[PDB]
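Undergrad: Pasting in a structure now, in structure tokens, and then I'll have a few things to ask.
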Amino acid sequence: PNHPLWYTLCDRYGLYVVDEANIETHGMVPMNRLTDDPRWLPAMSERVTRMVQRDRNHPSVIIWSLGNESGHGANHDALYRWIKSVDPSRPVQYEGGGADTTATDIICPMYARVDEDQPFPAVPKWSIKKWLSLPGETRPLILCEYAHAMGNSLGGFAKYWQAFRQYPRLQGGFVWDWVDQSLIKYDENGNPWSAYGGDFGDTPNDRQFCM
Amino acid sequence: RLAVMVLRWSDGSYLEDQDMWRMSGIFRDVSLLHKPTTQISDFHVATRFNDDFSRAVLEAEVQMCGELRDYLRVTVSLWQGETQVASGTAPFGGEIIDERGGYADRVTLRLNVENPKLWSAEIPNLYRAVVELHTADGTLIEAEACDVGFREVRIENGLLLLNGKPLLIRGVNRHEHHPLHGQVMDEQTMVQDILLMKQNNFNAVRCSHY
Ligand SMILES: [Mg+2]
Ligand code: NA
Ligand code: NA
């Protein structure tokens, strides 16, 4: 959840917002180790319920998200249903565990390609066109993350938009991402320079991946 | 002496506007068939399966025409080669279907088949079903027969399934056409077509359009 002013500005200027619980357990092995564990349900529940209690009156918020990259655990299903009960006015989405689980109203993959399948075990990233028409699948597809804009990038951006315009149920996506997370450091003359992972003696680090 | 007056055009032509040569005549077989007065007038064969296709029930509905009699029987027997695999015998008289009763002139036979050999384009396993109309005592009146392929066709979750597996149709539309004989079909040409189709990785044909 963002600084509270953010939603007021989105209300007034007019932007659709996905409000997302502060829950990410990406580094767990497997990714759902905590989110499938009932002992972590109380902690997760508060991150979801208190966001809804804070932000539910903002019209800019159109979709609730259960968090990010935390696999798919029984705790997600429980909190999915909690939101659906207390606030029927907004769909709930969640990408973890393969982007089309029972804890999501929207197929919301990250970095699924337009035409090319990436058939990873357990959590495949289907071509978005193919994904829509998988046997029994009926939900809209909106990429929670796509077109990773790291450095000289956004190659093939037009391919997404052609697909979005052609397929009614491809309803767009959220580019990753808005702003480089570089930090300012200063040389011996006080001249500023943009720093990334590792430039602060931080180790292990993931170098320029913050930008 | 038979006299047949064949018209090229009729009100039927309005329903026969296929993209093909417009021809006319007696272009398929003519035959004489002798049936007994008490006869098999219709029969339907169905095959239903359990979830893993390790068990089947062949269901055969048989209809008769002629005089209804207590001594009449139908036997449906199922054959794989010279081996009889299942048999069922019953007198006529279907189950009650409404307030006025049932079909006295019908009977449904149900034959259990364990581990049926399944029919597909890949392996066209066939059984022979023989439908005997006969007396209780076993005097034959007449027999009809057909080839039986144990297969289930169904659409589930948006997939066309054959025997529980999603088909991939390598199909072709085929008209009945011969460059010399027009729209008259012969066994030799039909067989030539089927061999060529299968040799070229086709598994399906649409009877375009009749
Ligand atoms: Mg036409
Ligand atoms: Na669309
Ligand atoms: Na990053």
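So for chain B, numbering is Swiss-Prot's, and the shown residues are 184-393, in order.
Looking at the header, which is where the method is noted, we find X-ray crystallography, 1.9 Å.
Backbone N, Cα and C atoms are what each Cβ position is placed from, and that goes for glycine too.
I grabbed these lines from Swiss-Prot:
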type	residues	note
MUTAGEN	B:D202 to E or N	Causes a significant decrease in binding affinity in the absence of monovalent cations or in the presence of potassium ions, but only a moderate decrease in the presence of sodium ions
MUTAGEN	B:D202 to F	Obliterates all binding and catalysis
MUTAGEN	B:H358 to D, F, L or N	Less stable to heat than wild-type. Causes significant destabilizations of the first transition state
MUTAGEN	B:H392 to E, F or K	Essentially inactive unless very rapid purification. Causes very large destabilizations of the transition state
Undergrad: Could you tally the C-beta atoms, other than its own, that fall within 10 angstroms of the C-beta of B:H392 (mutagenesis position)?
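TA: That number is 11.
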Undergrad: Non-local Cβ contacts of B:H358 (mutagenesis position) (under 8 Å, 6 or more apart, same chain)?
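TA: B:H358 (mutagenesis position) has long-range Cβ partners B:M203, B:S391.
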Undergrad: Near ligand 1, which of the mutagenesis positions B:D202, B:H358, B:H392 are found, taking a Cβ distance under 6 A to any of its atoms?
TA: B:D202
Undergrad: Whole-number Å distance between the CA of B:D202 (mutagenesis position) and the CA of B:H392 (mutagenesis position)?
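TA: On Cα coordinates alone, these residues lie 9 Å apart.
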Undergrad: Which number gives the other C-beta atoms within 10 angstroms of the C-beta of B:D202 (mutagenesis position), all protein chains shown included?
TA: 7
